[PDB]
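Have a look at the structure below before the remarks.
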Amino acid sequence: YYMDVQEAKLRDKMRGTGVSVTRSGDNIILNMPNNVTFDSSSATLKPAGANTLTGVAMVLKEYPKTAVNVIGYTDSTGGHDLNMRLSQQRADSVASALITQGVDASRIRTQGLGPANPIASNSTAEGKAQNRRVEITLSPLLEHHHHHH
């Protein structure tokens, strides 16, 4: 049964990248975890997170008629005010990555937000994993992005 135990783990490890790509109407929503893509001690982007953000860059860059709006939140990182600061730093990291990959900044919109509507309760380890996530919205738009701090 030991092979079934290892195999089950391997199935999870080979089940996707860990980022969920979903479609809603004519727009696209990406759900990606912070805990896996940023450092545990600080909002510092990991290589795995850069790869996903590069994937987003590949899409927005090819779709000049579309804009990307990124909103993230965390609760079990720290207090609300601090969490906004970390989230905003995450937002800047996202914008920086996209711009580095040749994406026009004009089409990139990011905002760092604290906890507002947690997907799950922080009282569980699984809920924390669900709560430590960000949402990326891609939709047709010619309007220049707006500024957030």
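The first residue you see is number 1, and the count goes up from there.
For this deposited structure, the header notes the method as solution NMR.
Backbone N, Cα and C atoms are what each Cβ position is placed from, and that goes for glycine too.
Feature annotation from Swiss-Prot assigns domain 'OmpA-like' to 25-141. In Swiss-Prot, a mutagenesis experiment is listed as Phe38 to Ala (Swiss-Prot position 116), annotated with the note Does not suppress BamB ts-mutants. Here the residue is the original one, while Swiss-Prot reports the published mutagenesis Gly72 to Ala (Swiss-Prot position 150) with the comment Partially suppresses BamB ts-mutants. Quoted from Swiss-Prot for the published mutagenesis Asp75 to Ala (Swiss-Prot position 153): Does not suppress BamB ts-mutants. Quoted from Swiss-Prot, the note on mutagenesis experiment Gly78 to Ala (Swiss-Prot position 156) is: Does not suppress BamB ts-mutants. One mutagenesis experiment catalogued in Swiss-Prot, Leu86 to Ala (Swiss-Prot position 164), is accompanied by this note: Partially suppresses BamB ts-mutants.
Locations of recorded Swiss-Prot features on the structure.
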{"residue": "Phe38", "record": "mutagenesis position", "DSSP (3 states)": "strand"}
{"residue": "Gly72", "record": "mutagenesis position", "DSSP (3 states)": "strand"}
{"residue": "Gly78", "record": "mutagenesis position", "DSSP (3 states)": "coil"}
{"residue": "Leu86", "record": "mutagenesis position", "DSSP (3 states)": "helix"}
Protein Cβ atoms within 10 Å of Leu86 (mutagenesis position), excluding its own: 20
Distance, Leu86 (mutagenesis position) to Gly78 (mutagenesis position) (CA atoms, angstrom): 9
Site with most surrounding Cβ atoms, counting all protein chains shown within 10 Å, from the mutagenesis positions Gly72, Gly78: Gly72
Length of the line joining the Cα atoms of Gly72 (mutagenesis position) and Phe38 (mutagenesis position), in Å: 12
Rounded Cα-Cα span from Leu86 (mutagenesis position) to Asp75 (mutagenesis position), Å: 11
